[PDB]
Amino acid sequence: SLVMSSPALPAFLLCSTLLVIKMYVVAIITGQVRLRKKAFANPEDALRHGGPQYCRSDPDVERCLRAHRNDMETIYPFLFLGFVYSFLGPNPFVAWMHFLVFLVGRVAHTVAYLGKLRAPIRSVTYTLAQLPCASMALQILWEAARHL
Amino acid sequence: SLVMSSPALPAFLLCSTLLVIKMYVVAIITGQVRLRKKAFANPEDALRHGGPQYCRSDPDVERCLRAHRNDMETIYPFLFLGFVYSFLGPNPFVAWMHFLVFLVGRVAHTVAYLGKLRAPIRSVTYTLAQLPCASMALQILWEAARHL
Amino acid sequence: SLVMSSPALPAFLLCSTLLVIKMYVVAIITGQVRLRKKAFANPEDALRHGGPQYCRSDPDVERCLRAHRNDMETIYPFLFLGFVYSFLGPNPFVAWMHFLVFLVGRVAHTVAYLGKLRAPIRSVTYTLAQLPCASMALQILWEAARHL
Ligand SMILES: Cc1[nH]c(NC(=O)c2cc(CNC(=O)C(C)C)cnc2C(F)F)nc1-c1ccc(C(F)(F)F)cc1
Ligand SMILES: Cc1[nH]c(NC(=O)c2cc(CNC(=O)C(C)C)cnc2C(F)F)nc1-c1ccc(C(F)(F)F)cc1
Ligand SMILES: Cc1[nH]c(NC(=O)c2cc(CNC(=O)C(C)C)cnc2C(F)F)nc1-c1ccc(C(F)(F)F)cc1
Ligand SMILES: CCCCCCCCO[C@@H]1O[C@H](CO)[C@@H](O)[C@H](O)[C@H]1O
Ligand SMILES: CCCCCCCCO[C@@H]1O[C@H](CO)[C@@H](O)[C@H](O)[C@H]1O
Ligand SMILES: CCCCCCCCO[C@@H]1O[C@H](CO)[C@@H](O)[C@H](O)[C@H]1O
Ligand SMILES: CCCCCCCCO[C@@H]1O[C@H](CO)[C@@H](O)[C@H](O)[C@H]1O
Ligand SMILES: CCCCCCCCO[C@@H]1O[C@H](CO)[C@@H](O)[C@H](O)[C@H]1O
Ligand SMILES: CCCCCCCCO[C@@H]1O[C@H](CO)[C@@H](O)[C@H](O)[C@H]1O
Ligand SMILES: N[C@@H](CCC(=O)N[C@@H](CS)C(=O)NCC(=O)O)C(=O)O
Ligand SMILES: N[C@@H](CCC(=O)N[C@@H](CS)C(=O)NCC(=O)O)C(=O)O
Ligand SMILES: N[C@@H](CCC(=O)N[C@@H](CS)C(=O)NCC(=O)O)C(=O)O
């Protein structure tokens, strides 16, 4: 199997795939919040679910959308960076640590966001998860530059 | 050519690339709607195209933006998942089916969204396209976990 | 090192990684603008930083968010397209030109957006950066189709 191409790759693919599933969960939650609070973005949805007055914003829906958007701002770059990084032959334990800190930080971020935890808990989880991304980005820069 | 690295890869790259082009089309449509309805997000744009009163929101522009955002929530994870999945040696016909259901589901989603089709047509196309993504995600999880 | 898998790959990884770092910079700027203008998206953030009245929108914050979102609409597809394209054996100089035009166009786009430059400067930088993406997309389509 091509998951054996590099020692860090299986750990990367496990953590990345879990985070994609975590984003799908946020999408599902968002939909459930829309249905339960009757707050739809489109008139066609609202008219199916009670009438035109349910085409409206809602603070819990907006919060879900922000959590999902922040995921797209951070998890998507990790998908790219962590994949490339997996092929630069980093120490396997060190790679594991980058991926684990990102995974735990991002899961905690979503819990802190949707659970409305006090500041600066969410902000800290964001920063902690960004550290391994910044680290991987720099390492890729050096490897790319030196092969020019 | 490295498109021969796995039997499912050419089908994946065809479907993914078509969907990226489909997102570019949504961007172009969004711009056309802004120009035609004179609804710009920035004062600098509005002042070039008729005056400061054209810095305003518009429901058709907002609809285009939602379609584009939903694309980013679903097509981007597919780009990652479908690529990795292509290298796990799935049955070629089964892989084709995952990619085709995603492609047709997503194209139909954009048509349903921008064409303002009645509920739950859009919601159904979303769910149908998510099925192959969920399937690929699970398969990747198993392959990654077993190589740890 | 696997950065030697194709002659265009190091140039791609340099430009892509710089653009990911450029998006992180936009995130950091956005946070600084929120703190300095006291415009927070969440009540929990606002209550930590002066009171509930600082849970409010702000035009500079909204501008930062639009710049970041436009990045996600354009840089993320480039991450996918430029990676695949790097493996299709394009002329190395021609590949360099695609990646450089995208890099310069996107950096200029963010400068034009956040610096509030007059129209159509931002719009031109967007279009110029989309050209190499469109070109790569087409080339991938042809390579994928011909291997079906
Ligand atoms: C019957 C139905 N209704 C709806 N949806 C709605 O009424 C709806 C839901 C939401 C909230 N969003 C979500 O929760 C997402 C995460 C799914 C928003 N707007 C609407 C609007 F469309 F009314 N879907 C199905 C469905 C049917 C068959 C399948 C299948 F045949 F595939 F099994 C699948 C789905
Ligand atoms: C002359 C011009 N104007 C504008 N744009 C605007 O006036 C404009 C447009 C929109 C809508 N967005 C779109 O439709 C997107 C999808 C392109 C929004 N805001 C503005 C604002 F800038 F006014 N662009 C060019 C252009 C020129 C040369 C090239 C080149 F030299 F590359 F050929 C390219 C473009
Ligand atoms: C003490 C603190 N405060 C905050 N954040 C806030 O008070 C805050 C900031 C913003 C603006 N966003 C940003 O600027 C982003 C780009 C970071 C918005 N909302 C809040 C809200 F949480 F109040 N963070 C830390 C922090 C502590 C330790 C670490 C560590 F231990 F990791 F060193 C890291 C961070
Ligand atoms: C990956 C998905 C994780 C989902 C996190 C769920 C957090 C829900 O947490 C709950 O949220 C409620 C409303 O915000 C609060 O009233 C409750 O105090 C809190 O327990
Ligand atoms: C604001 C504080 C800066 C945090 C940056 C954390 C990124 C550290 O990243 C580190 O950078 C080193 C130098 O490039 C590399 O040699 C290491 O491999 C890398 O882990
Ligand atoms: C990939 C791009 C697909 C674009 C889908 C275009 C759907 C347009 O469809 C049209 O939309 C109009 C306004 O919404 C409606 O008034 C019309 O009834 C409908 O035909
Ligand atoms: C809410 C209903 C759940 C829909 C989940 C659809 C995903 C099915 O996905 C399937 O999962 C199996 C078990 O992991 C795998 O063996 C299959 O290869 C995979 O196609
Ligand atoms: C990659 C990050 C690039 C950041 C671009 C910074 C552009 C800031 O540019 C400044 O913006 C101010 C407010 O918009 C204006 O008042 C100033 O005229 C302008 O110099
Ligand atoms: C609106 C004007 C259209 C701009 C499209 C620019 C994309 C050009 O892209 C070019 O397409 C050719 C034909 O497929 C390929 O042979 C070239 O390799 C490719 O660079
Ligand atoms: N787009 C972000 C940029 C900065 C950022 O990502 N901040 C983290 C830590 S405060 C966050 O959780 N932001 C909340 C969000 O994106 O909604 C924002 O507007 O806050
Ligand atoms: N961000 C989505 C999460 C759920 C989702 O993706 N739902 C599908 C099926 S109803 C959809 O088309 N949503 C419309 C949208 O994203 O604007 C939302 O707010 O609706
Ligand atoms: N989502 C975009 C689609 C079109 C686009 O990307 N346009 C470029 C050139 S005008 C841009 O810079 N848009 C500003 C933005 O995305 O906020 C929009 O609403 O404008």
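Chain A uses Swiss-Prot numbers throughout; the residues present, in order, are 5-152.
Backbone N, Cα and C define each Cβ position, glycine as well.
The glutathione binding site feature in Swiss-Prot is assigned to A:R38, A:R73, A:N74, A:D75, A:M76, A:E77, A:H113, A:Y117, A:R126, A:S127, A:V128, A:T129, A:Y130. When secondary structure is read from DSSP and collapsed to three states, A:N74 (glutathione binding site) falls in the helix class.
The 10 Å shell around the Cβ of A:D49 (mutagenesis position) contains 20 further Cβ atoms across the protein chains shown. Where Swiss-Prot documents A:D49 to N as a mutagenesis experiment, the accompanying text is: Loss of prostaglandin-E synthase activity.
Over all protein chains present, the Cβ of A:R70 (mutagenesis position) has 14 other Cβ atoms lying within 10 Å. According to Swiss-Prot, the mutagenesis experiment A:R70 to A carries the following note: Slightly reduced protaglandin-E synthase activity.
The annotation that Swiss-Prot gives for the mutagenesis experiment A:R70 to S reads: No effect on protaglandin-E synthase activity.
A:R73 to A appears in Swiss-Prot as a published mutagenesis result, with the remark: Retains partial of protaglandin-E synthase activity.
Quoted from Swiss-Prot, the note on mutagenesis experiment A:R110 to T is: Retains 17.8% of protaglandin-E synthase activity. In this structure, A:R110 (mutagenesis position) is part of a helix by DSSP.
In the three-state DSSP scheme, A:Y117 (mutagenesis position) falls into the helix class. A:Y117 (mutagenesis position) has a Cβ environment of 23 other Cβ atoms inside 10 Å. Quoted from Swiss-Prot, the note on the mutagenesis of A:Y117 to F is: No effect on protaglandin-E synthase activity.
In the three-state DSSP scheme, A:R126 (mutagenesis position) is classed as helix. The note that Swiss-Prot attaches to the published mutagenesis A:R126 to K is: Loss of prostaglandin-E synthase activity. Transforms prostaglandin-E synthase activity to prostaglandin-F(2alpha)synthase activity.
Separating the Cα atoms of A:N74 (glutathione binding site) and A:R110 (mutagenesis position) is a whole-number distance of 10 Å. Cβ neighbour count for A:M76 (glutathione binding site) (all protein chains, 10 Å cutoff from its Cβ): 19. Remark: A:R110 (mutagenesis position) has A:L23, A:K26, A:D75, A:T78, A:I79, A:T129, A:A133 as non-local neighbours, by Cβ distance under 8 Å and separation of at least 6 in sequence. The CA atom of A:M76 (glutathione binding site) is located 10 Å away from the CA atom of A:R70 (mutagenesis position). A distance below 8 A between C-beta atoms marks A:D49, A:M76 as the recorded positions from A:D49, A:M76, A:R110 lying next to chain B.
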